[PDB]
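A short worksheet on the structure shown next.
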Amino acid sequence: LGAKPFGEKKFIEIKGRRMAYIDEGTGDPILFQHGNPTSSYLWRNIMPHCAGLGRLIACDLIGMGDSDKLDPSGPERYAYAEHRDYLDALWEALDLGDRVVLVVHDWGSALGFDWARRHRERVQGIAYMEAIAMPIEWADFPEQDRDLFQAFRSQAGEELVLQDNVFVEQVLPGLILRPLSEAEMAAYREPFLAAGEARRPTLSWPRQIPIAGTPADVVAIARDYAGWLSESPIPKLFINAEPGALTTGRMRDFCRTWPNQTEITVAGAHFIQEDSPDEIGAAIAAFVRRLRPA
Ligand SMILES: [Ca+2]
Ligand SMILES: [Ca+2]
Ligand SMILES: [Ca+2]
Ligand SMILES: [Cl-]
């Protein structure tokens, strides 16, 4: 469907750093949040389906996309709590109002689910896919990349990611079923062209996944939003994937218990936006049209 980005990038200063985002159209927001190691670019072929339905927003997480890096960077930087501080502040600055639709993926779902729990009166609907829906165990983690993610969460991680850019160059293509073009990979590589700390966000992220009880802070946050989502009557759209990756097994079983939820299944592994963007876009647009009748 295409390598061209959607909209043009806008910038805003947050906590002394410049963050980048797309913000197109008018009305109540439809807020698309990427995870690791992507950016707003992930949604480029999905956002068009929602033209005229709202204010279409996609933010680049701090240190990712065209958002500033956090210097001095190191192993303590780009934890979930730091990302949340920046993203909360950006979302506050964007004046989103009180009828937001969240569309979330991967770490964007942890961030968005947590924000939704804290700002529940403002959330009109939640569309999610390949999400971090609850704390998990290693047996729940997809078998293909289990050993690699264990290596990320070990001293080996710095060489794998900071030196060799494995998250961008191996994990990302490995979890997309169709071949990416030169331009698409260039867009994903761009924030991470430089070896070393420029790539830290793509290593800190796997180190934050709530697996086998650690990190305990993120485990607790995910336990909280898991409990809340399993009871909340807010309308939900679960975009399931086949074969899928993260939202399979026990996590998928849990997600299928959530109230007031519609489900569709699309082809894909993890980065399903690159495999089934039109199916995904059409489903989101239909969900929004139902949430926002004339
Ligand atoms: Ca209103
Ligand atoms: Ca192993
Ligand atoms: Ca090397
Ligand atoms: Cl990750």
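Going by Swiss-Prot, the residues shown for chain A are 3-296, listed in order.
The deposited model was determined using X-ray crystallography, 1.6 Å.
Using N, Cα and C of the backbone, Cβ positions are placed for all residues, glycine too.
Residues annotated as active site, nucleophile in Swiss-Prot, with a curator's inference given as evidence: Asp108. Spatially close to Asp108 (mutagenesis position) yet at least six residues away along the chain are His36, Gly37, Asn38, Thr40, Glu132, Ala133, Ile134, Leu248, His272, judged by Cβ distances under 8 angstroms.
According to Swiss-Prot, the feature active site, proton donor maps to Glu132, an assignment based on a curator's inference. DSSP classifies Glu132 (active site, proton donor) as strand under the three-state reduction.
Of all the Cβ atoms in the protein chains shown, 27 others lie within 10 Å of the Cβ of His272 (active site, proton acceptor). Under the heading active site, proton acceptor, Swiss-Prot lists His272, citing a curator's inference as support.
For 31-155, the entry in Swiss-Prot reads domain 'AB hydrolase-1'.
Reduced to three states, the DSSP call for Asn38 (mutagenesis position) is coil. For the mutagenesis result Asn38 to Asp, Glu, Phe or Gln, the note given in Swiss-Prot is Loss of activity.
Under the heading of mutagenesis, Swiss-Prot lists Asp108 to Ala and annotates it as follows: Loss of activity. Under DSSP, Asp108 (mutagenesis position) is assigned to a strand (E or B) in the three-state scheme.
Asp108 to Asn appears in Swiss-Prot as a published mutagenesis result, with the remark: 58% of wild-type activity.
Record note (Swiss-Prot) on the mutagenesis of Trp109 to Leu: Loss of activity. The Cβ of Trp109 (mutagenesis position) has 25 other Cβ atoms within 10 Å, all protein chains considered.
Among the mutagenesis entries in Swiss-Prot is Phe151 to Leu, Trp or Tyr, noted as: Increase in activity. Spatially close to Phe151 (mutagenesis position) yet at least six residues away along the chain are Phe143, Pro208, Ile211, judged by Cβ distances under 8 angstroms.
Where Swiss-Prot documents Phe169 to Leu as a mutagenesis experiment, the accompanying text is: 31% of wild-type activity. Long-range Cβ proximity for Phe169 (mutagenesis position), meaning a same-chain Cβ under 8 A and a gap of 6 or more residues, is found for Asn38, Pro39, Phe154, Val163, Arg201, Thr204, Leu205, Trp207, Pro208.
Note: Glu244 (mutagenesis position) has non-local neighbours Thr267, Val268, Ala269, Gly270, i.e. same-chain residues 6+ apart with C-beta under 8 A of its own C-beta. For the mutagenesis result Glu244 to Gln, the note given in Swiss-Prot is 38% of wild-type activity.
Cβ contacts within 10 Å of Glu132 (active site, proton donor), excluding its own Cβ and spanning all protein chains shown: 26.
All chains included, 23 other C-beta atoms sit within 10 angstroms of the C-beta of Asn38 (mutagenesis position). Taking H, G and I as helix, E and B as strand and the rest as coil, DSSP gives the domain 'AB hydrolase-1' (31-155) the counts 50 helix, 27 strand, 48 coil. Among the recorded positions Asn38, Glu132, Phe151, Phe169, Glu244, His272, the residues whose Cβ lies under 6 Å from any atom of ligand 4 are, in sequence order, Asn38.
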